[PDB]
Amino acid sequence: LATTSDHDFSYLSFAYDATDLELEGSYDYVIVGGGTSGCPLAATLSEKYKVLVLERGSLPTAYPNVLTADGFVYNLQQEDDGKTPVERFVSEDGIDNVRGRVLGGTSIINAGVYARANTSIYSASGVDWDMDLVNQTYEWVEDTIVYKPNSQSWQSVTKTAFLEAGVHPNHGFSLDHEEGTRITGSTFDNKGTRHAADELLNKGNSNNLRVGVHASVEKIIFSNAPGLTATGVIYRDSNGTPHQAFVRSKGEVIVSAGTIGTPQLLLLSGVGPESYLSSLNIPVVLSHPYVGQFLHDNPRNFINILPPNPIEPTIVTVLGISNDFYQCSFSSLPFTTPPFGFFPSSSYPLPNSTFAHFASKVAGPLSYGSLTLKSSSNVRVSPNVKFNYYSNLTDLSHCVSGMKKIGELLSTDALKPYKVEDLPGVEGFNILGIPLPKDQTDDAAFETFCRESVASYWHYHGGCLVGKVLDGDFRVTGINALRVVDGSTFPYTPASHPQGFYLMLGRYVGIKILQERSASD
Ligand SMILES: *[C@@H]1O[C@H](CO)[C@@H](O[C@@H]2O[C@H](CO)[C@@H](O[C@H]3O[C@H](CO[C@H]4O[C@H](CO)[C@@H](O)[C@H](O)[C@@H]4O)[C@@H](O)[C@H](O)[C@@H]3O)[C@H](O)[C@H]2NC(C)=O)[C@H](O[C@H]2O[C@@H](C)[C@@H](O)[C@@H](O)[C@@H]2O)[C@H]1NC(C)=O
Ligand SMILES: Cc1cc2nc3c(=O)[nH]c(=O)nc-3n(C[C@H](O)[C@H](O)[C@H](O)COP(=O)(O)OP(=O)(O)OC[C@H]3O[C@@H](n4cnc5c(N)ncnc54)[C@H](O)[C@@H]3O)c2cc1C
Ligand SMILES: *[C@@H]1O[C@H](CO)[C@@H](O[C@@H]2O[C@H](CO)[C@@H](O)[C@H](O)[C@H]2NC(C)=O)[C@H](O[C@@H]2O[C@@H](C)[C@@H](O)[C@@H](O)[C@@H]2O)[C@H]1NC(C)=O
Ligand SMILES: *[C@@H]1O[C@H](CO)[C@@H](O)[C@H](O)[C@H]1NC(C)=O
Ligand SMILES: *[C@@H]1O[C@H](CO)[C@@H](O)[C@H](O)[C@H]1NC(C)=O
């Protein structure tokens, strides 16, 4: 774990605006997307080789509010002008959502919750994991940007509610995703300063690592040397001037553009379903049927209570983990400008007093959809995405169980002081939005509640799966010198909160690449 300190911007010494980067560069590795996985991957590779990271967004310094916990809601409330760190989008399902667009990626705009992946998911992932390396990597990340949180009144109230409601056992303070209640780590330090993936760039070699911001990567370049191989990428700067960055012998292009950005770039580059690409007149580099397929978004269902007595805003630290659903509570200040993506749509009531958001995330999820291009040529145009929430009934059964558990929390002695009226069961609270069915045994009513009140937990993943598009070493099958490392590689979520796993993944693969280069020297 790390110790509270200012956000470390030492890496600015090797950060450049794309307009300032050479028109044609040569490196050992080119990383597309300076995000959650991309940054630690880049830093790791730079320990020995020349690396260039290309990020479409700005430096975190351009948007000060992404640097503090009290800025979380603010970023979501800001209008999307195409340059802001929070990019808005709506799934085909009709659910509002957001993704990061800034150096550090989505780890720069998230809720800060940090957890290590469920230790039981590595065996069936399709990857032969080196567990000693996995833990060493978690430690590497944690010693730089993860903190043991301060005690917080509302989080403590939530902890008492979970324990009263049977979410056992109690793990005390622990980073591990395990059934029961615990206080986990956070990327926000004890002074409220946000730490993120960008700071992991400081772990790289300042003479080998170069970062380009405001760099929109539009296409991967290929050649037969002799076999199909990725040779570089084309990116554009704010002046509209296109640049090219190539990789040298044994080097590689690694796409870490995220669940949404990676499949989009692959499709735009001619790697995807042959009939789909041809229909849009995109030359086919390699037929890859699963690019953009298997897009998963864990559903979030919730209850907002408006206490008669004000509660203080807090950062999420207490987690109530069940096998089929994960829960927590967030307390915040009132507002008249809605944080996009918080509620599923714009027509939702606004809180004029402090409130508590009890959220429930369904495990998996088993349901999935796909990603398709909205523009066949412009990478700045958001792709179309559909998640098909609750299309798999097992997800729905888990939502029902999850919301019943929330009902239990609402019926605890712990939450009584927050009701406006002392009514039986879950009744008596001042609710903002859709309330739970009164009858806690009415399954059909809970299914309707789950379907009509659903929102995104913002932990979408998939779209470029290991075993479908990638192999066990994260290489895009059939293409040399090309890998994918980010949240797009697996169908199920690694824990209640995935950033820890994706941060680890970046360096993990980086180390695997270095070990591979060592053997071939
Ligand atoms: C990689 O890192 C993992 C954690 O992220 C390791 O794991 C943890 O390893 C701990 C031993 O080093 C193991 O023991 C600890 O917990 C014991 C019981 O914990 C549970 O029950 C307690 C009360 O019943 C409760 O308070 C607690 O919150 C837990 O619910 C305790 O008896 C021990 O004194 C010790 O404190 C952890 O349980 C374990 N946690 C997880 C998430 O699995 C992992 O190491 C483990 O790998 C296994 C494959 C196995 O070999 C096991 O023996 C080993 O400890 C690390 N792996 C590597 C390769 O280093
Ligand atoms: C509002 C919100 C709250 C969340 N809360 C939490 C939490 O508390 N804890 C947790 O564990 N997880 C949380 N998550 C989820 C977690 O943050 C994400 O799953 C994780 O950051 C995704 O990592 P990634 O590397 O795949 O993608 P990203 O970090 O998004 O990185 C991809 C990067 O690629 C860039 N990019 C995309 N396309 C291009 C292109 N063509 N050219 C150049 N650059 C490009 C993007 O701008 C971005 O910086 C939250 C997510 C959101 C949106
Ligand atoms: C919802 O998710 C389930 C778990 O992934 C699906 O069932 C699983 O389907 C696998 C191949 O389709 C099969 O190997 C697994 O054994 C099976 N697991 C279970 C718990 O049965 C389920 O798929 C449907 O139901 C199963 C039983 C089969 O009849 C499939 O043909 C069905 O498609 C998923 N349901 C949906 C709506 O996709
Ligand atoms: C951890 O993962 C295993 C294997 O996928 C699963 O059986 C178990 O339910 C998970 N535990 C939790 C608490 O999510
Ligand atoms: C303020 O919140 C209360 C619930 O506490 C609600 O009844 C009222 O309508 C809200 N005021 C406005 C004008 O939205």
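Residue numbering in chain A adheres to Swiss-Prot, whereby the residues present occupy positions 28-548 in order.
Placed from the backbone N, Cα and C atoms, the Cβ positions cover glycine too.
Mapped onto three states, the DSSP output places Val129 (FAD binding site) in strand. Long-range Cβ proximity for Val129 (FAD binding site), meaning a same-chain Cβ under 8 A and a gap of 6 or more residues, is found for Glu82, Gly84, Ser85, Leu86, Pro87, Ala89, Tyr90, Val93, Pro112, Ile135, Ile136. The FAD binding site annotation in Swiss-Prot covers 63-64, 82-83, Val129, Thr133, 137-140, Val244, 485-486, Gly514, 525-526 and rests on experimental evidence.
The substrate binding site annotation in Swiss-Prot covers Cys355, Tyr484. Sequence-distant neighbours of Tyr484 (substrate binding site): residues of the same chain at least 6 apart with a C-beta under 8 Å from its C-beta are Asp324, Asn325, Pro326, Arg327, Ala386, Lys388. Secondary structure at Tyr484 (substrate binding site), as computed by DSSP, is coil.
Counting Cβ atoms from all protein chains shown, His486 (mutagenesis position) has 24 others lying within 10 Å of its own Cβ. For the mutagenesis experiment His486 to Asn, the note given by Swiss-Prot reads: Loss of 95% of the catalytic activity.
As annotated by Swiss-Prot, active site, proton donor applies to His486.
For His524 to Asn, Swiss-Prot lists a mutagenesis experiment annotated as follows: Loss of 95% of the catalytic activity. Counting every protein chain shown, the Cβ of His524 (mutagenesis position) has 26 other Cβ atoms within 10 Å.
Per Swiss-Prot, the feature active site, proton acceptor maps to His524. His524 (mutagenesis position) carries neither a helix nor a strand DSSP state and counts as coil.
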C-alpha spacing of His486 (mutagenesis position) relative to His524 (mutagenesis position), in angstrom: 7
Tell me the Cβ contacts of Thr63 (FAD binding site) under 8 Å, same chain only and six or more apart in sequence, or just say none. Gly131, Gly132, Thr133, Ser134, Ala224, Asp513, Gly514, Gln526, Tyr529, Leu530, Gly533
Of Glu82, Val244, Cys355, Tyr484, binding-site residues neighbouring ligand 2, Cβ under 6 A: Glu82, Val244
What kind of secondary structure is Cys355 (substrate binding site) part of, going by DSSP in three states? strand
